[PDB]
4 protein chains.
Amino acid sequence: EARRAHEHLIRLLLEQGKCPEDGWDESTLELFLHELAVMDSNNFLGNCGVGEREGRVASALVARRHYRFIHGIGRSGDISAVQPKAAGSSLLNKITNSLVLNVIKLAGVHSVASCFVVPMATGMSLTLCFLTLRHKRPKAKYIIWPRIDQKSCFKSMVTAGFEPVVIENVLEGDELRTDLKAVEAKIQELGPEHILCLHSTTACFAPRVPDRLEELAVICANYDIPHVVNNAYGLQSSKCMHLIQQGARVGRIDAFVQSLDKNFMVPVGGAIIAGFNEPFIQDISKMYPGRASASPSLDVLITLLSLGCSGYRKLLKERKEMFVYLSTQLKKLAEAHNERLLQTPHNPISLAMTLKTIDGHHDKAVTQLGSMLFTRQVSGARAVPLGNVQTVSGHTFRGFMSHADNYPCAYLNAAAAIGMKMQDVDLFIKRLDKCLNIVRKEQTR
Amino acid sequence: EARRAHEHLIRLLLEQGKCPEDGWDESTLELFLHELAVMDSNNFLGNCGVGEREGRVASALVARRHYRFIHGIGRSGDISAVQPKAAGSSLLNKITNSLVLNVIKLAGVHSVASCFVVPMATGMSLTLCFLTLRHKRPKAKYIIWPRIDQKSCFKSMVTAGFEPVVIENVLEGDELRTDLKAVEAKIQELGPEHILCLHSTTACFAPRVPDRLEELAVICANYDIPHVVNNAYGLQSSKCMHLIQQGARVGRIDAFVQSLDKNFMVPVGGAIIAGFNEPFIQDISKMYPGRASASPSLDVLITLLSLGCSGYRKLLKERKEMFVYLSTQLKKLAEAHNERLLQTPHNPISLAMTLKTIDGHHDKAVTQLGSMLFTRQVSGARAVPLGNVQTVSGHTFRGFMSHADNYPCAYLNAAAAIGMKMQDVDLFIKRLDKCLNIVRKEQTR
Amino acid sequence: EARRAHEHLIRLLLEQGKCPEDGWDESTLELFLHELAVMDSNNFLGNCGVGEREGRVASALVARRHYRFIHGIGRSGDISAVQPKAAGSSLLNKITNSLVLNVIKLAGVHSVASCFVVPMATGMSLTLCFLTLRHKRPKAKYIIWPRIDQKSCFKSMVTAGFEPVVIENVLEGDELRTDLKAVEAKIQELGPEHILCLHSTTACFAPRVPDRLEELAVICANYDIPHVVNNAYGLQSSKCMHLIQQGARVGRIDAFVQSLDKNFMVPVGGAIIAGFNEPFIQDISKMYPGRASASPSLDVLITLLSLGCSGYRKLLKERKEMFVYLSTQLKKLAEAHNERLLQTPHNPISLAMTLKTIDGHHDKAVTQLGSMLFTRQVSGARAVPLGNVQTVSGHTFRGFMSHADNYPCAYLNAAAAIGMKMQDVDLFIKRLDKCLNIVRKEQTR
Amino acid sequence: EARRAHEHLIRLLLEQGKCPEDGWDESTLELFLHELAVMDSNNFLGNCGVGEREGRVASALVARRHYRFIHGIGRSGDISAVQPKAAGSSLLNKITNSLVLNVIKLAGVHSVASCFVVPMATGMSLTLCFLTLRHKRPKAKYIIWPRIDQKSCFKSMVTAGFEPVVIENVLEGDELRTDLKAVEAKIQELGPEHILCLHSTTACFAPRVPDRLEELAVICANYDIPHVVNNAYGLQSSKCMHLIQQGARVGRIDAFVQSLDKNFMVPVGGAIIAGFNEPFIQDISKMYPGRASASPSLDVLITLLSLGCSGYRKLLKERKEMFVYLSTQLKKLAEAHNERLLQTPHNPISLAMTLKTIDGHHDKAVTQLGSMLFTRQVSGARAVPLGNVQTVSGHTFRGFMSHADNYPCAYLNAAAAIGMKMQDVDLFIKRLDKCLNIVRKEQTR
Ligand SMILES: [Cl-]
Ligand SMILES: [Cl-]
Ligand SMILES: [Cl-]
Ligand SMILES: [Cl-]
């Protein structure tokens, strides 16, 4: 029978909480979602509501677009608690968290113990980790942070009410890498007890590379200092994930956070907080005040059930292939223009070519190139000039955008992130070739 | 011409940022949304993306349900900043914030200066206010809080890293009201400089009533202490809103926060932070780290454009009418069962009847009644027994659920919140009548 | 339990095939439709297809918009037969036909024996009746037809391959009515055996009125001639339906046909063929070659389940009320302009006011008025001048649009059909007032 | 600019009425459809309606699923006429007909002069052709028809009111082919003037093959007899289409009809009537009484714009590839079971393997095999036994399902039609292997 076949897949999902190997048909998925929504009290035929939060909906467009899931996730006192007024939404949350734990394993952190989706972006999710740690370490005021010029993760420390201690990176060839000795020197200077945590970063803009997590995990273990990893867009990278797995095996990592949109191709606004100590990850979840949106969870649930394990693995494989293609094409273009691809082997996602030939003419040509690319409908390229000075949440960054005060040259940043197509690379190369030719003609003529 | 008529309404909205008096047809709304989504770079026909956040979407179900709005709101460094990669989503955010400012005025706070939608629930939004105030008042550690037994707003203070100072309420007739003298005694005891803010509450469970905001505003003004108002579900009440307006006219109110779901009949997960000092409200917004979901904003935009000013006013009028109906019906039922409606004239939304006839038999009958109602598909009723002891985020509440250590009696709580129908009251009354008869027969026989 | 409540309604529908008294929630309806679609073999998870009609769909937009119902209705040899490849679509067809039989009863023909939805408009559905009758009456060549100036029902006879015999109407006061003596004179002239059927009409443009069905039913009974009734938009009228019921009680009516769009507020393209002799109605159905669209059936099923019996009755009641309102408003406007409402008491839907004051100036003012109304976004008004000559499918109509060669005056036609709102009448009156004033000023100045 | 890019594609479509080479994004398509729907008067903001057909819609689900296209296609007197009440739907119809003419050319009939979509299935569409020809040839009573055991196309002649003259096929090797001499003998016997048309068939169940259209076109040309081609599922086949093109070049073909679902992967219920003489094809269109559904047209429009020319060509290519794969796999399976693939080179879509090893045991094993396949979720396979006698619309077919009285053996029919996947063939082969093994074990043990 037809219905029994659909029921079989749903039962499989419910029993073991795992991603199906092959993606579900839309028919099975929508049957499932409708069944779940039926379980929420706001959708009961015989329901009457006499409270202030009854999940009433004014607009049919709003009700339909959310599959009639209105109550959000959690209870008033606990985002992790089953909501008796919303049994279907509760199940939705539970299954989604289980699917995500599974995917974290698949992606390369096979020892992850606990995780939960939180409907806040990565910056605010990092903030939530810091807020949790306040209560564990009431003497702490500082967060030690190897520099990365990204405003959200920087602001996350300030928003939490802590003082970032910015550790400058070491130039090693073309790469900017973790200054482990500076990290330790700051721990000793300020005192371990006064450090809330070390806040490290994996996926990042080239020529920075993922932090030396193994060595940082050892430092944190030895000094008894929490270690929080900003894995914003590292889940899509087996290299980044293995770094986290290794870190956890050789030392201390207390939490790692990743963006839903950047790793699962869904709207901005959700993140996953994960870790190796279940009580601690639970403590972070319990720190969340109030109910929360179910919308990011629904998105990732729809996405993972539709892809299956095989679909997601395929996307990860294709990203690695696109990285190789992007790198080859960009090196070819760069060398044709008397530039070079910066040697950034430790960065698995992000690449950079030099812009030495247009820089140094005192005409803002690097910044102009970024503008020209943007007007030609290239998005996500970063034209990084030298000498930017910017103050962000109380800290003045010299060489802002380059993750160092004195990076040797201007460069252009491109990346092969999940869901990239050959057309993205090909149009980019074609448009970049044209823009470079235009700038050089202007500077020459 | 047909298209020109639609364009006229869209232009009207764009020019003045105001709610249309009459609600838009679905056709106009969906034309508008599709036009806006077209403006986001991820939807450009000629686009190529070479970044880590390109708003790529894997599932067509996910893309469609969000009207192809994928980039969220804000920039990395600023949730209020226009996003050049998402011009349509930026406009969506700007218009939604303008519509909401207008509705706040319509609802009764005609002097509101600034507001923004934040895709977090009210608890976390209150937390964000406290996080902002940390930086203004680095010596402060305490938040003075007139007691209300609601876990989210309580946890919001703890999550922010502050010590709540719980002020017990005064029993005045049947009502529990603000103890102004206790509030002042604590300010003097602890020192104004050590108070982060006063955290007051408007809409609440009867027999508590909205806080004495005028008097609290004077205290805060005189002692130079910020005043943050938890208006979670008070926007739907002209009485609550006038209280805020009056508070701002006679003294100090720095921010007031309200729930999107509870006041606009949309999914849980969004809130509005509003105030009278634009730079300060802007400072709260700037404290948010990273981009955020556009989903709550889209929901309220769809809802407000569909209702128009007239539709929303109608809902507010109907809520007042349902309150009268609920009150009359509940008083009639109560008196028929030898109970009474508690005299709570200062509470415009929430009502309570006594449960003296089933209480005191040492059989947990009050709690049982709540269970019986729930199993009969009544949601949102609160059966409040005497003597609950509960510890929540480090504070032990005696008489938990009753907002006092020693409320004189057990009671049942019902409310007339926005979107309530006659059927809600009628089914509630019928089912409650039956449950009371059952409990009394059990206790009698 | 939640799901059981939905199942109860679905089981009720399936058991007795009747319209629910109250309309289903959207949630129940969409649960039902998804369940039905699951039953169609094209939606089976384990299906493989090796035929030329597998219900494959290329576009997801197409699949979704039709709720994954792709196989249509019927088998190759029989539109009424259960389709083993599409059990869900078969059930959809069966239930829809049962719901429609019920509604025909509700609407006033309580003795209807059999009916089926056919995904053709009324003209083609009338054609199908005539095609069926060919085989019953191989000697017949003529269809006797009391005149109505509507091209579809006229063409239906020609398309079927028969010669219409146009019977002119009798002017009785302001009304144009059936010439019973002319009908009989033609039967005698041509011979009963050479008449395929009498083709009568109920709902029609004023000042024509529904045909004298009782008397025509007697004539047909006595002469042994089939009687086919064009009830295109008469189902919405209890007066029209009672006329059919009475006709069937006092004489012969073999089939009556009505438009889905005009009576159920759904897209154009479907009709219902109904009758009192089940074998004969079955014979009409069996005359249909091939499978047919399920789209009109799905539309009416969604519509009737959503309205319930009460919702549909309400619409019928509201139409009667709008007719009274339209009549009162139009009479008032007419008399204000020195015109009058034509006395057409036997027409329950359509009304006419005279246009004597603008007619007769040799300037095409009547036709101009129709154009002016149209440009001011009034649709469905008919400005009928005198003296139109038009040849339609071989027949030359003098006085075309007026259903007579020599109607005494020009007039404007307005109607109160199902789903009309007060705004329709009010805007119409306002716009008509303005247009008349403009024409008269032009003719005066 | 973003919107301009979408406008460019829409303008391209509107100017030349041609299929885009590459498929449109969903965003462009839905922008277009919404723009078109805005043009229909029922969707005008300032509209008032005072007629009986105002395109009012009761259910929001119905309105939305049809993109607010409610008025259907055509005017009362003409399905081809622009509808002033529905300018958007009129444009929708015009563009769809233009796209389809283009695709007919692409598919292999490059000299097609005129075509139109009709929202009836192929049987009824054939009927419409015959109904048109009645008026051209009032002396005609017979339709000469080379036998094919398919009930719809057979019934189409009877429904139109004509006597089919069934011409038996010639067994040539394994193939059943047109008996040209029998066709001519009947023309001479009955008289050319008494023949309404020759009704030939292209795509068909093996071991029948497409009719000898070149030779039939010559016969029709010479005898002055219309030629109507049932191309139900031949459009997807360049072999079938070239046969039609050749027929038109060497003789007479007046019309050819094809199924929307079978060739374009959309719901059942639509067809395309096409021809080489524009006035005649126009005459067929004009024979349609009344307005008609726009739903099939919308489906094919969405489908063709989404695929583009390249997407449709790809599907045609893939069908040829799947035919080769199906043939190879079926021959391999057949020979493994001591059966053979019937030699049917002139049939490009449909294949047959012998069932001699299970036939002849007087146990209905062939029919049982068809049942067993069906219960194992194989659809579209035809198990054809010998000796079926069936009367269909007055004609008794001996050997029914085999297109001959005395086909030499029982066989199983499988086909590679458009949209077939490797999984369809692979599951079919696996399941067929199992079923054959089961039947043979039963017959052996
Ligand atoms: Cl990697
Ligand atoms: Cl109020
Ligand atoms: Cl009536
Ligand atoms: Cl072919």
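Heads up, chain D uses Swiss-Prot numbers, so what you see runs 23-467.
Each Cβ is built from the backbone N, Cα and C atoms, and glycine gets one as well.
With a 10 A radius on its CB, D:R75 (pyridoxal 5'-phosphate binding site) counts 23 other CB atoms from all the protein chains. DSSP assigns D:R75 (pyridoxal 5'-phosphate binding site) to coil in the three-state reduction, placing it in neither a helix nor a strand. As annotated by Swiss-Prot, pyridoxal 5'-phosphate binding site applies to D:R75.
As annotated by Swiss-Prot, substrate binding site applies to D:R97, D:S98, D:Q105, D:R313. In the structure as shown, the Cβ atom of D:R313 (mutagenesis position) sits within 10 Å of 28 other Cβ atoms.
Under mutagenesis, Swiss-Prot gives D:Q105 to E with this note: 50% of wild-type activity. Long-range neighbours of D:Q105 (mutagenesis position) (same chain, six or more residues apart, CB within less than 8 Å of its CB): D:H93, D:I95, D:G96, D:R97, D:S111, D:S112, D:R313.
The annotation tRNA binding site is assigned in Swiss-Prot to D:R271, D:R398, D:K463. Cβ-based neighbour count (10 Å, all protein chains) for D:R398 (tRNA binding site) stands at 16. In the three-state DSSP scheme, D:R398 (tRNA binding site) is classed as coil.
Classification of D:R313 (mutagenesis position) by DSSP places it in coil, neither helical nor stranded. Experimental mutagenesis is annotated in Swiss-Prot for D:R313 to S, with the remark: 30% of wild-type activity.
One mutagenesis experiment named in Swiss-Prot is D:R313 to E, and its note says Virtually inactive.
Considering other CB atoms within 10 Å as the measure, the emptiest surroundings among the binding-site residues D:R97, D:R271, D:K463 are those of D:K463. Residues within less than 8 Å, Cβ to Cβ, of D:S98 (substrate binding site) and separated from it by at least 6 positions along the same chain comprise D:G312, D:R313. Counting in whole angstrom, D:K463 (tRNA binding site) lies 64 from D:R75 (pyridoxal 5'-phosphate binding site) by their C-alpha atoms. Reported as a whole number, the C-alpha separation between D:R271 (tRNA binding site) and D:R75 (pyridoxal 5'-phosphate binding site) equals 45 Å. Site extent for substrate: the farthest pair of Cα atoms among D:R97, D:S98, D:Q105, D:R313 sits 10 Å apart. Within 8 Å of the centroid defined by the CB atoms of D:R97, D:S98, D:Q105, D:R313, the record's substrate site, lie the Cβ atoms of D:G94, D:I95, D:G96, D:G99, D:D100, D:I101, D:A103, D:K107, D:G312, excluding the listed residues themselves.
Secondary structure at D:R97 (substrate binding site), as computed by DSSP, is strand.
Residues D:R271, D:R398, D:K463 are recorded as binding tRNA; their most distant pair of Cα atoms lies 55 Å apart. With an 8 Å limit on C-beta distances, the recorded positions from D:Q105, D:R271, D:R313, D:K463 that reach chain C are D:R313. Distance from the CA of D:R75 (pyridoxal 5'-phosphate binding site) to the CA of D:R398 (tRNA binding site) is 48 Å.
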